[PDB]
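Asks: My structure is below; once you've seen it, I'll send some questions.
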Amino acid sequence: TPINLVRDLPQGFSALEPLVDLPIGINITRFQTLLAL
Amino acid sequence: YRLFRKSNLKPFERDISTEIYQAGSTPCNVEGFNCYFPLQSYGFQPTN
């Protein structure tokens, strides 16, 4: 997005374009972001 | 193959775990009767 705005999220619109679908399946949960230091 | 499972697996689901099942009404914590190893072997022999 062109997101610079001022604060919080704006009133706009746009959509995500898929890239790939890998065959893990196997009962996914507990997504965990990877924070840096 | 897997003979004991707490719940039926969803389509295209893989269950490699070795979770001991409580098939018997008596809870376990553990072999022989009333709770067994989930997997069961095959007797594949040429005479079969």
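All residue numbers given for chain A refer to Swiss-Prot; the residues shown span 208-244 in order.
Structure method, as recorded: electron microscopy, 2.3 Å.
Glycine is treated like the rest: Cβ placed from N, Cα and C.
From Swiss-Prot, here are the annotated features:
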- A:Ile210 to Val: In strain: Omicron/BA.2.75 (VARIANT)
- A:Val213 to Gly: In strain: Omicron/BA.2, Omicron/BA.2.12.1, Omicron/BA.2.75, Omicron/BA.4, Omicron/BA.5, Omicron/BQ.1.1 (VARIANT)
- A:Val213 to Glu: In strain: Omicron/XBB.1.5, Omicron/EG.5.1 (VARIANT)
- A:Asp215 to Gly: In strain: Beta/B.1.351 (VARIANT)
- A:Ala222 to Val: In strain: 20A.EU1 (VARIANT)
- A:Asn234 to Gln: Increased resistance to neutralizing antibodies (MUTAGEN)
Asks: Pick from A:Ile210, A:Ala222: which of these variant positions has the biggest number of other Cβ atoms within 10 Å of its Cβ?
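Replies: Output for this query is A:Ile210.
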Asks: Using DSSP and three states only, what is A:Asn234 (mutagenesis position)?
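Replies: In the DSSP reduction, A:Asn234 (mutagenesis position) maps to coil.
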Asks: Under 8 Å, Cβ to Cβ, against chain B: pull out the ones among the recorded positions A:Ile210, A:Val213, A:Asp215, A:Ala222, A:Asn234 that qualify, in sequence order.
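Replies: Near chain B: A:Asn234.
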Asks: Give me the Cα-Cα distance between A:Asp215 (variant position) and A:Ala222 (variant position), rounded to a whole Å.
Replies: 19
Asks: Whole-number answer please: how many Å between the C-alpha atoms of A:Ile210 (variant position) and A:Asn234 (mutagenesis position)?
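Replies: Approximately 34 Å lies between the Cα of A:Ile210 (variant position) and that of A:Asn234 (mutagenesis position).
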Asks: At a 10 A cut-off on CB-CB distances, which of the recorded positions A:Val213, A:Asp215, A:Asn234 has the highest count?
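Replies: Compared across A:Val213, A:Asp215, A:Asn234, the most Cβ atoms within 10 Å surround A:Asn234.
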Asks: Give the three-state DSSP assignment (helix, strand or coil) for A:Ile210 (variant position).
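Replies: The three-state answer is coil.
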